[PDB]
Structures are given as C-alpha cells and as structure tokens.
Protein chains: 4
Amino acid sequence: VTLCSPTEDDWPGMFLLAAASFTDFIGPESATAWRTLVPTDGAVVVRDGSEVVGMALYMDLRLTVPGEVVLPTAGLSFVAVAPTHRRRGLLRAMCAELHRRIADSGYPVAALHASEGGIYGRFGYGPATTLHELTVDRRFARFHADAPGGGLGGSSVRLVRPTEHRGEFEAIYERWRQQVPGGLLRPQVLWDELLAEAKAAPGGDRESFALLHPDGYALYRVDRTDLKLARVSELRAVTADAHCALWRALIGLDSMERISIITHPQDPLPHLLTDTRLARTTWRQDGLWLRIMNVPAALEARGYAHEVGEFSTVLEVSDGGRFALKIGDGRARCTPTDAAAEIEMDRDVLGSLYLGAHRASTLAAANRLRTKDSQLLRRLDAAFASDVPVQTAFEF
Amino acid sequence: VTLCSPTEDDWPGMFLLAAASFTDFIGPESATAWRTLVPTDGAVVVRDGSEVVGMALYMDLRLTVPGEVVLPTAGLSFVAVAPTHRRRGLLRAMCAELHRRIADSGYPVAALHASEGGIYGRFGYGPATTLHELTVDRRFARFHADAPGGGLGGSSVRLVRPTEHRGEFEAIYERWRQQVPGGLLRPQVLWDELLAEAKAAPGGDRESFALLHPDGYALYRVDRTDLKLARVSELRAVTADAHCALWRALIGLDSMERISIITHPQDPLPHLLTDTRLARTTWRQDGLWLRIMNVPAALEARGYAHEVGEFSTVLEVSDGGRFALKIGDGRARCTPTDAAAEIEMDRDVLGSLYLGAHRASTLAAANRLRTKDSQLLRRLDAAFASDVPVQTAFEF
Amino acid sequence: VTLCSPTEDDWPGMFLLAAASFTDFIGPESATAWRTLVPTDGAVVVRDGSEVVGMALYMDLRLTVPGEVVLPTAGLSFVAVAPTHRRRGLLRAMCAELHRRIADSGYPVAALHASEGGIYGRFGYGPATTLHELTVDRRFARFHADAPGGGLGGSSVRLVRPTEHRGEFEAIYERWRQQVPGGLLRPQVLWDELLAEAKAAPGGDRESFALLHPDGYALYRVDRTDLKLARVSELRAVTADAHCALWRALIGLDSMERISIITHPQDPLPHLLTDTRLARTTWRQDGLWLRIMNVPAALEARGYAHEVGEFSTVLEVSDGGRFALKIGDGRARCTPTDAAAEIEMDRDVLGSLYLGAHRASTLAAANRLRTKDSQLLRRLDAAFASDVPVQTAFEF
Amino acid sequence: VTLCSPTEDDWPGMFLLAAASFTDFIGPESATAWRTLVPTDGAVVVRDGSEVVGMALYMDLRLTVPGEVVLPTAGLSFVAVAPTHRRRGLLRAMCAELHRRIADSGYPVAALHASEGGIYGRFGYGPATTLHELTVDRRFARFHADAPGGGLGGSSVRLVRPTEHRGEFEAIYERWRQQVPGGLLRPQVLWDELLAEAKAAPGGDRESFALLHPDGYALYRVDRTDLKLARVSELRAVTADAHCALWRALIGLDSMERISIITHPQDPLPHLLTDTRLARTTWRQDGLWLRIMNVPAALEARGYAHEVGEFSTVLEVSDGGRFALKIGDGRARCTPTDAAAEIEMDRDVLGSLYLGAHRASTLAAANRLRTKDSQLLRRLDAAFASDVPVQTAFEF
Ligand SMILES: Nc1nc(SCCCN2CCCCC2)nc2sc3c(c12)CCC3
Ligand SMILES: Nc1nc(SCCCN2CCCCC2)nc2sc3c(c12)CCC3
Ligand SMILES: Nc1nc(SCCCN2CCCCC2)nc2sc3c(c12)CCC3
Ligand SMILES: Nc1nc(SCCCN2CCCCC2)nc2sc3c(c12)CCC3
C-alpha cells in the first residue's frame, strides 16, 4: 500500500470503488464532467501490490464568504476506502497528502459535504452551513396582507421546460452566488448535468418543471411514490419580490397536498403566510464543512459586522498558530504573536464560525472555544455574524 | 350572548367547555391550582340566554426579557368557544374585553401558547420563542475531548426520586428563570402539579426520575409505547458544567436507544458530541407568543446589545402609535413623535423581535417590517439580538 | 466507591436503581418474593461516599442438565450500574466479587438472562439455550392424519381459570422440569407471582385463560392492542399426546387469526400440521447463559450420548485448567493433567456446549474451539448432544 | 383434458400459463436456458380440446447427500394449472405421470422448491433443508479475538465486478457443492443467467458486486428501496478462513446499516462476533423438498455417522415397501423383508430425515414416525445426522 497520483488507467478501478462506496453514484460517463473540475495532482489513489483500494481528490471551487468576497476553495470529494482495507489508516494517509498539496497550492480553505458527521472533525473540518427541509401543507396556505406580489394585474412568474431557459437560470444563479455566503461558481459542465437530471427517467424520477421570474427560479418535480408531494430541488431568488412571487406560484400547485424544499434556517417563507406553522421544519443537517488551511489569510479575506466597535485580541488555533487579531470597520488584521492567548479553539471550530452560521457563544457553552473574558465572546459573536444569511450552493 | 366576569357557579360550565375543547385537560380539582394565578376580573364568559358557550382568562406571570429584566405579563389561556357557536364573533368579543382589562391594569405585555399558528396574529400576538425537539441515538454518542466533566474522579450528578428533592429543583429553576429570556416565575401550586405528574399512572405515563447536579436538574421518563425512548420533560442548567454533566448521565441510560428533549435552537448539546449529527432536530414550533400592550413601556424595559453604537430612528406600529426610538449603551428611550416613520410594522412583528429570537432582516425579507434604509435594519438586528439565548419556560 | 453486602436499609436505594435501570420492574412489594431466593451474602452494592450506584445478586436455583441430573445453580440477576457511574469498572468489580462467593459456596455453574448479547461473554458466560417465537395463522391450520387426539369421542383438554387449578399446574411443571434440560425448580413464591400476572390489569394486560390436560397445560391471553393475536405465555407438556391435545385446543380459538408462542427450535408443532409453513418462526434469541464455575465437577455431573463409543482427550479451558477427559457409557471422568492439549476453548464456549444446544463443529468453524483432529470434533459433537431437546424454564 | 409430452408448438402456451402463474417469471428467452436441463420426456402438458391449462416438468440435477455422494435427482419445476381448471385433479394426474417416468428412468430421488408448504406432502415430498435469513446491524459488529483473519498484514479478499471473475466463482462453487449436502451441480447456462442478473436494471435491481477470496466468494447488491440494506444473494466458502475473511469485508461496508443473507441454521457467523445477538434470525422456511423414489437405493447411497455402533431394524414406508435396514461403519444395507416393522413412516418423512436436517426424535414426537423402542429412535437420530451441515444450493 503506497500513495500515488492516479494515471488514466486507474480511473476504471476508481469508478468500481465509487459504485461500491456511493449509493448515489451517476456512472462513469457523467463522472467525466466532474473530472474537469479536478486539477492535475488533485487526486490520490492507494493500490494493493493492482486494484484501487483507496482514493480521494479535491476540485477547484470559488466559495463566496461574508462581504461578498470570493475565495479559491479545494472541494474534497470522491473519498473512499475499499471495505477490504478498513482500520488500515488509508484515510489518514490520503487526507494528509491532499492537505499537504492543497496548502502548498495556496488554497486558504478546503470544503466538503459529509456522509457522516463523525469522520471529519479530527481532520480540521467544521460544519459551516445548516440545511433545513420545510414542508408546506399548501391546501391551508394563505399569504399575509403584507406579502408582496398579490395585486390585481400580471404575474411575472412563468411555468417552463428547464432545458429551454438555461441562460436565464445561469444568469440568475451567477447573480445569486456572488451576493450570498455559501454560494459556489457553478461551471458549464454542472449545468449540463443539472438539466440531464431534469428529464423524466424510465421507472425513476419524474419530469422537472421550472418557475421563472426575471430575478429568480425554482426547479421542482412530483415525488416518485408520493404523488401528492412536490420536491423543490433548487430555488434561487435575488430579490424579496422574486422569492415571494415564486412561492405564490408553488402554493398554486393545486394537484399537490405538500411542497417540500431544502433551504436555510433564515428562509423567510414561514413569515409570508398567515400561519407560520404551515411551513413545518421536517429535517435539519450540517451542509458544507470548512477547513481553514491558512488562518491569517482566511480571517483577513472576509468582511465583519460594521456595528461592533474596533477591538483587538490574541487567538490560538490548536497546532495551527497564535495570532494578534484586530477587527474594526468590517476588516481584520491577523499577525503572528507569542503574546498570551485570550481565546483558544481547534481548527474545525474556526471552520464552523467562519461563514457566521454558528455563534461563538454556543461553541463556548460546549467548551469547543475557551476564553476567560465574556465581553470578548459577545464581540467575536457580533463581528463574525453575517448580514446576508448563509445558504448551501450544491452538493459535491 | 353577552360578555360577563364568571361567578363561582359558572366554573362547572367552564370545566365542561374545557373538557370538550382541550384533549389535554387535567380535570377540575387540578384546574383549582391554576385558578389561583387568575386575578379578580382575569376571566370573561359568554352565556347563551344558561350554559357557558365562550370563555377566556389571563393569569398574572413574571416574564424575564433580555438584560435579566422581569416584566409583569398577562398570560392568556383557557380560551374556548362551544362548537355550537363558531363564526359568531365570540373570540373577537372576548379577546377585545381581556385586552381592554390587561392594558387598563398596566401590563406592558401579554403572552400565550398557540393551539394553531393561524389564529393569534390578527389579535397582535407574534411568535417570540422557538421549540426544538432533539432526539439523540445514544448508542453511538461519544463526548468530545474538549467537553467538561469527563475526568477520573467523582460524578456530581445523582439519580433521585423527584418528590424528595423539590427544594433543590425550585432553587435551581429560580436561578435559571431570572437569568434567561423566556423564563417564568413558577409559583408553588405549579410545582405541586409538576410533582403529581412525576408519579406513575395506572395504564398512563411511567415513573419520572431526576438527575440532580448542584447547578442543574433533568426530569425524564420512558415513553408509554416506545420502551427504548426516554423523554426529557425538563432540563434546567445554570452553568455549562451542569449542562454537560447532566447529558453524560442521560447518554449513560444504557437500556435506552434514544433520548428526546424539547429545547431551544442554540442548545449546545450537538457540539458536546464527536458527531454533531447524532443529535437530530426531529420537530420545530413557535413556543411563547407575545403581544406588546404598551410599545414605549416594553421597548424601554429591556436591554439591548452594548456592541452596536448609539442610533436614533422613528418606529410606527400599525394602529399602535409612532415613536422616536433612540438606542445606546444597551438602553432605549422611546417617546411620542409625528415625524416621518423610517420603520413600520404590525404589533405582532414587534412581539416576534422583542425576545430577540427572530432577526429583523428576516421579517423585512417577508415585508412584515418596512423600511427604505438597510443600515437601520442591520442596527435593529444587532440591538434587539439577545446575548443569553431565548428559551421557553413552561406551557400555560 | 467500595463493594459491600447490602443491609435492610440499602434495598429502597436498590429498588430506585432497579426502577431506573429495568423497564419491566414489578415494584418493591413483588420484589419481596424474589428476595426469598437470594441467600445471605448473595448480593453486593456499590455506595458513593450515600446512594446505591451499583448492585448485583445471585439466587439459589436447581437447573436440570442432560441425563435428568439437577445441579445447584447461582442465577445472576438484578445487575445494574447508575447512569451517573458508567465506564467506572463497577460491573467488573461486582461480577468478580459474586463469582468469588459463588465458587467458594460450591456452585458448579452460574446462569443468567442477558439484556444484551455483548456484555456477558468476557465474564465466562456462554448462551446455552435458544428461544424461538412461532406464530401460527390458525385460520388455515389443519392437523395431519398422523397427529394424535383427533378421534370421535371426548377431549381430555379443559378451559379453566388459572387461579383455581394451581396444584395441577405445579404438579405438571414439577414433572416437566425434572425430565428436560433447562428446567428450573419453580418455588412457591414464583407461582404466587405467576397467578397474580394471570388476572386482568386496568388499562394493562387482559385476563389469562388456561387449557388443562392431565399431562400438560397452556396459559394464554389476547394481546393488549392486537385483538386477533393470542400470546401463549407458557405451554408445558409431559407426553406427546398432551402437546398435540393442547395445540388442537389453541387452533380451536376461532375468534383469533394468530397464536404466538416462545418455545425451543425442536418444538414439534410444525410437523403436527399438513402445512409446516403455517407455523412461522418470527423471532430467535439466546435464552439462558451458563458459566461453568468448576470444569471437572460440571463435566462429571451430566450424562452423555450412549451412542458414541468410549474416547479420551485433553481439554484446556483458557485460565480455567487443563483436564484429561475420558467419556464412555454416557459418563465422563475429568482429572488434572499437564499433558499436551488436543482441544482448547474459552470458558464461555464450554457454557454454550454444556446443555447440548450448540454443536462443537459450529463453534470450531468460528475458531471459538481449537483442535487439529476433526474425528475428536465429531465425537465431542455426539457426546455433548442431548437426546431430550433443551428448553428455557422462566426468565430471572 | 388428456396428458401429453409437449411439442415445440406448445411452449408459447406454456410460457403464457407461466407468466400468469409465477410472479417471478423471467420471460421466454431466459427460459430457453433452463429448457436445456429438461430431458426428452421430462415435461407433461394438459390441453383443453387447444391452449395449455396444465404443465409440469423435471430437470436432470446432481444432488450431493451426506458422505460427499452425488445422486442423480429429478428436479420438479414449472408446475402450473390454469386458474380456469382448479379442483379438476390436473395436478394429481400430471404428478402421477412425471413420478412414473422419473422412477422408470432410474432416479433414486426427486426434489422441488415449494410455493406453499401444504401442497407437496401428499405426493411424497418432505422438506429436507431449512433457509435462515440473518440480518446483521453492522454498525455495532465487532469480530471476536478468537476469529481468524484479523492480523496486521494483507487482506486476501478483493472487491470485483462479477462478470470479470466467472471462472474463479465456478471453480469455488464446484469445490463447495461436492463437499456439502444440498449442493447442486450448477451447469454453464445457469452461470450465464446468474451473471445477467448481476448487471443493474433500468428501474429494477442495482449493480451486484463480488468479494473474492482464493477459497470463497460473496455476491451482494444494495436493496431497491432500502438504500442502507445490502442483500448477500450468494456466499460460498470452502474454508473457515474464507468464510471469516468474507464477513470482515461485508461488515466493512460502512455506507450500509444492515447486511442480510439467506443461509443455513448452522452458519457460524453469530459466533464470529463479540455479540451473537447482532446477527438476528429474521425469517425461516423449508428450502429443498425431497421425494425418495426408490427407498433401498437412496438409503444405501448415503453415508451415516461412524460414531453410532452397528444396529439392525425393520423400516416400513406407507405404500413404499418394508425393509430390513442394517447400519454400521457409516454404510447401510437395505433388503426386502416381511418381518414385523419396528419403525413406520410416510415417504415424505423419509425425505425430511434423508439430508439429516430434521431429527427423527422430533418427527416421532409429532407421530409422523411410529416406533415402540426409543433406543432405536436415538440410533436413527445419530445415524442419519450429517457431520457437514446441510445447505441449500439454488432455487429451481
Ligand atoms: N464530486 C462529485 N460529486 C458527484 S455527485 C454529489 C453527491 C453529494 N454527496 C457528497 C458526499 C456525501 C453527501 C452527498 N459525483 C461525482 S463523480 C466524480 C466526482 C463527483 C469527482 C470526480 C469524479
Ligand atoms: N392555564 C392552564 N393551563 C393548563 S395546562 C397547559 C397546556 C398547554 N397548552 C396551552 C395551549 C395550547 C398548547 C398547550 N391547565 C389549566 S386548568 C385552568 C387553567 C389552565 C387556567 C385556570 C383553569
Ligand atoms: N431476579 C428477578 N427477576 C425479576 S423479573 C424477570 C425479568 C427477566 N429479565 C431478566 C434480564 C433481562 C431479560 C429479562 N424481578 C425481580 S425483583 C428482584 C429480583 C428479580 C431479585 C431480587 C429482587
Ligand atoms: N426451473 C425454472 N426455474 C426458474 S427460476 C427459479 C424460481 C424458484 N422458485 C421455484 C418454485 C417456488 C419458489 C421459487 N425459471 C424457469 S424458466 C423454465 C424453467 C425454470 C424450467 C424450464 C423453463
């Protein structure tokens, strides 16, 4: 067992390990598209003597963070150890090698989507966004008087075939991802994939329809087995008007009993209805996980709340450095120091604060984040908070 | 049909309407205890010609709000219209009469627990706290290295009969409710009720056990039908140590597969585990609903974030007044003005911001809260936010 | 934390730990009856500083083993560690102390019923009997021509109130337990308990009825929630005639769709029907677990198959001795030796072979039982096998 | 209605009756393969006046019986009566005709797989092997210290595409079926069928993967609807090492919660784990059914336990002959006699004892097997028992 970059002849073995390791694997001729996002030296394989018994890679991604700043981001994915080589330390070896390469390439952060919430904390990854399934019983749903877009005169929302309005979706998503923390550049090849999932499958998923507004879209389909449920796969809205308009259209799906969507905890949909409770939260999970690769480069890159006054402190990341952190005017300066640490935390905890989805107060309550001054805790809390709520772009 | 204060001879008719209207009604000799919390002229009945076809009352409560300030609070409850007198405007008449009496008595706020999330918005009530059911699969649960109270040496947590350690629970709850927004004074008679629910029922609920720490307690019981589920009815912890210690004890219930609890969205339990995901959010609802009875008295009474700098603005509540609002140094001054409104909202929306559980940004996104300056929105957001997270005390 | 025999004043604390540790606990005034089966120095408690945080005891039992031989048996039960004192090594301390006392008292074997199949292997306990739930769809059930007791003329089976025919049940059970491996003497106090479970509970279990034959009985009751299911709590038959007669009566319960019973894997009921498949096996578990306390005393006490010819060998139990074992004429001689071991196994594996419910071939296939001669394996297999099939008496 | 051998022009009508009679029918161009195993005069059809309203056939099979002896075996299958011709005695006519031809061809035994356990007893078929579904919760599964193949150094097990390692599977199965009672020669055409079921179906079964050891294999696939369940379709192991190695690989399927397999009651898997209970028995049924066509030829062909001493007796099969049976040195001599019968049974009961999966004691308890000497019962029991446990090869 040795660690190597895969050659063209390894990929068939990687696809076999993929098929056996991921229930949701989309076959090799669709994995061709994701491969384009893997840089030269983005992948490691472990061979036995030889078949692939281990693999991991990263993709080149652009992640939006608070202050509408776009970071280069190594997206970890396609991580797998053969069932025949468990408890052999292959993951520890592969992750160490990719993190070496990710750091040496100058990525300030790495990101992934977890298959279990227990594996990735020990490698410096912290859950950074929260998924929120809302299911609406749309038979009872009435919009509030105060809701926009309920006036006698035209609807701006159209029902369309997704495949025929790609450019409009691309345009809206591009505007969306640039102004929202958690947003990812979605390259051409993943739009090719998204619109091939939109056509009906023989004895699989049903036809996907689109609701198109000048400033937003929604892709939805009826569930395979529950024919009274509509699953909103993706809703992107740039303006509050577009968000409300699109929800009026979805509550107008009179053949459905329930609309379900995976959104963020600050989704305003409940407040659009006369009865907040009709939009039930039916499921919550960690979305994107973040590993801060370079602490000073990442803390300096994002914006901070203009509301909190200027303040200084010393932050220690366990096996990650000690830094004089000064925050004011929504910018941070982060420099090396040997001064006494006022605030200590593991690198994963920093990942979790970074997009401003978890409050420092909460992590401190669990002792994930040590300090002896609670004034500094309130300040971190307010500084790291995000004006624009954190959303999740797409699974990779 | 006329509106009257009930006399001693009306209560049997009220109890009949209660039994027919509330599935969870606890019989008349236990309703005797709650009656003590109803002031003279706290109740209205509607008689037909005569049996009770309508009733509503308020109880005298002390609600803790941000800045560890305790408000007198009218707690609405025992609201019911006979199934024979629907769409007759009896609720509108009864609520109007109680709100007249509540206001004239000098209560700055009123509060209730909703049976539906659609009834109470139009009477000025806004959902103000969020309930969060966490279910833990305790077979997989491992505490983090960073977690307190996992060191060789004594446990401070004891397993006890609830009935034999009342004074200790009372002491801990009193300390808890005084330092947490949403906290309610729990009077003697509701401790009498809480410990009568703690004994096993013939073909009903099972025996309740207590986990007692110097600085916290947990009441739990095994579910009636699911014998592998433990329901934590109530966990109160004053210190992070007490909260962690009590959870180590609950994960130690080796005969159970799952521990469920109703807590708040900022509960640190997920962050105590190596796997955040093992604490699944299985259910979310509006907890306490708030009606601000006197806008200037309530905005002046609570504390605000010291982090946001001093700022002034003009707030209009629909049919509720217009006020020059100046906030700085965590105090607010709120005075009458006829100046142009910068910020507008219905009274219910104010109820929802008041305990700092909903962000103004979120309500603004839904157009529940109108302004043309987004800088002022960020400021409201930060000012009204609560350092100590908002919890729910007990249903009334 | 120290290990002590409990005094009369400890038992209230033990009952508290019991109530919190066992979902099926029957309250203290019924635990009074089982207490009579606990000898002086049969119990250990661990106190903290003081409440009971740990307890274990054994009861004096008479277990029937192959060759209709009755062994004195320490029955372990009432084992519990407080949820506040997990991973503290209290079980290891308590089990060590009881095993010291059990051995020094001259018990050749100890036995228990497991709450998990993973705890008790490391303390020398092997699963020794197998439980088998058969559910019959009695609407389709027809007895075979070859079945006894289907002839024109009287039925010998009567439907009776259990409480009125105690002596007859006692008589039949006494005959049953003396001729069946796994049989236990059931003392007077556990008959007092068995017939108090036979009366209907308010919002609990339904009335128990009895089917009484001269040479067997069946206790059954309709399920709480499934009113088309009859649960046979206990069927004891001395003669094949009695077993068949009692099943004709149970298939005659025309208001029921299904009869369920927990029996042994060799129960002949399937072979009584024209359709073997109508008696579905719906559930299987380990019944009684056995720890051989004195290897030579236990191997010498039981009978062996007369069919296998005389043979000698050397058996090593890990940390349990090495013995020259000679078996012939259904007796064994077991003496100390330092000669080379032909057969090796952990003490738990011996427990599992002892009642002849597990085949040595099967344990050898799993490498629980090492030898290099497969002829000796066939011989062990045949010797240790039981003519009369192994059954489970009652849970303790 | 008359009984005829089908001509080439009957098969389309037979396939229609098949499609309407068997839910699991695989279409006509796959039935082409099984047809090759049907000898000339292996099939009967009943025509009405003309469409096929009745059919039955046998296939030429080689069944392994105790003593690693291989019998020619008529495998009954494709038995069907049109729903329009029930209770017309067509099955009785067709079975009589095939049994005439099977006997006259010199097959000592016939075998089938039942669609109901109630049809086939009256035609002389006895259930002879037992199926056992084990489901493992693989999250908790830990192998015992004593288990083979858990040492630092290479795994001998590989994850492979089934279609690319046919010869290896064939080799291992050939070795397996020759040394195990219940084993069947699997001809080339049924390997062609087995590896066409191994590829993913559009809106059907998922891709099948293989775990390959030098001395064993496992075919598994994720369930259609339960994506956390892996179904092991087939596990064949020649050595205990291979069996353990393959189970370590299956417990290493970390994306699955549960591994299910259909195996035999003596499968050693439970004993490989620290917790026997984690391998739950979730389902049991009759596997292969056996009809002894020639009693003396079949009793003479198989081996018997060498452990039981030489003994003689007289066996009567109802309408099947009376025989002087002498068993010693694991051989039997079976000759015609008119001497008094010591042991009587229906032919089906003999089928059930023949592979040594049912104990004579058990069948005697049900009066399926009459004798007045219980010493002779113990001897039959031991003689007919099988050293190597009885397994089920494949459904036909
Ligand atoms: N990165 C990829 N993603 C996907 S689908 C996203 C599934 C999300 N998971 C992600 C993990 C668990 C939760 C949910 N497919 C492929 S194929 C292929 C790649 C790749 C990389 C290069 C070859
Ligand atoms: N206030 C009371 N509460 C209760 S139990 C709390 C149930 C919570 N509900 C509250 C509403 C819906 C959700 C859940 N019982 C009684 S009796 C009695 C009173 C009263 C007042 C005076 C006579
Ligand atoms: N030995 C006892 N048994 C029972 S009920 C049997 C339950 C079976 N379990 C046993 C374990 C798990 C499976 C199923 N109750 C009591 S009270 C009391 C004793 C005792 C001892 C002295 C005070
Ligand atoms: N013998 C065959 N088997 C199968 S699939 C095995 C199904 C098992 N059943 C068997 C019975 C019920 C339980 C389960 N298919 C065919 S097609 C075709 C034949 C045949 C014979 C000649 C044309």
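In chain D, numbers come from Swiss-Prot; the residues present are 3-51, 56-402, in order.
Using the three backbone atoms N, Cα and C, a Cβ is placed for every residue, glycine included.
Swiss-Prot has this to say about the protein:
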type	residues	note
ACT_SITE	D:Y126	active site, proton donor
ACT_SITE	D:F402	active site, proton acceptor
BINDING	D:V85, D:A86, D:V87, D:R93, D:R94, D:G95, D:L96, D:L97, D:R98, D:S121, D:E122	acetyl-CoA binding site
MUTAGEN	D:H119 to A	Decreases catalytic activity on AG substrates, leads to a change in the number of acetylated sites
MUTAGEN	D:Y126 to A	Abolishes catalytic activity on AG substrates. Abolishes catalytic activity on HupB
MUTAGEN	D:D292 to A	Nearly abolishes catalytic activity on AG substrates
MUTAGEN	D:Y310 to A	Nearly abolishes catalytic activity on AG substrates
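Contacting chain C by the Cβ rule (under 8 Å between Cβ atoms), the recorded positions D:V87, D:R98, D:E122, D:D292 reduce to D:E122, D:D292. Separation of the C-alpha atoms of D:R98 (acetyl-CoA binding site) and D:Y126 (mutagenesis position): 11 Å, rounded to the nearest whole number. Neighbours of D:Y310 (mutagenesis position), defined as other CB atoms within 10 A of its CB across all chains, total 22.
In this structure the alpha carbons, written CA, of the residue listed as 'active site, proton acceptor' and D:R94 (acetyl-CoA binding site) are 26 Å apart. When the Cα of D:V87 (acetyl-CoA binding site) is compared against those of the mutagenesis positions D:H119, D:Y126, D:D292, the shortest separation belongs to D:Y126. By the rule that a residue counts when its Cβ sits under 6 Å from some atom of ligand 4, the recorded positions D:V85, D:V87, D:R94, D:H119, D:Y126, D:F402 yield D:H119, D:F402.
Taking the C-alpha positions, the distance from D:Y310 (mutagenesis position) to D:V85 (acetyl-CoA binding site) comes to 34 Å. Secondary structure at D:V85 (acetyl-CoA binding site), taken from DSSP and collapsed to helix, strand or coil, is strand. The Cα atom of D:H119 (mutagenesis position) lies nearest to that of D:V85, taking the binding-site residues D:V85, D:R94, D:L96 as the candidates.
When the recorded positions D:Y126, D:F402 are compared by the number of other CB atoms within 10 angstroms of each CB, D:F402 has the fewest. Recorded residues D:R94 (acetyl-CoA binding site) and D:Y126 (mutagenesis position) have their alpha carbons 17 Å apart, per Cα-Cα distance. Here D:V85 (acetyl-CoA binding site) comes close to D:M61, D:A62, D:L97, D:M100, D:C101, D:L118: these same-chain residues lie at least six apart in sequence, with C-beta atoms under 8 angstroms from its C-beta.
In sequence order, D:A120, D:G123, D:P133, D:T135, D:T136, D:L137 are the residues of the chain that are 6 or more apart from D:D292 (mutagenesis position) and have a CB within less than 8 Å of its CB.
Ranking the recorded positions D:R94, D:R98, D:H119 by the number of CB atoms within 10 A of their own CB puts D:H119 at the top. Calculated from their C-alpha atoms, the gap between D:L96 (acetyl-CoA binding site) and D:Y126 (mutagenesis position) amounts to 14 Å. Following the DSSP three-state reduction, the secondary structure of D:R98 (acetyl-CoA binding site) is helix.
D:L96 (acetyl-CoA binding site): 21 other CB atoms within 10 A of its CB, across all protein chains. In terms of local Cβ density within 10 Å, D:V87 ranks first among the binding-site residues D:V87, D:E122.
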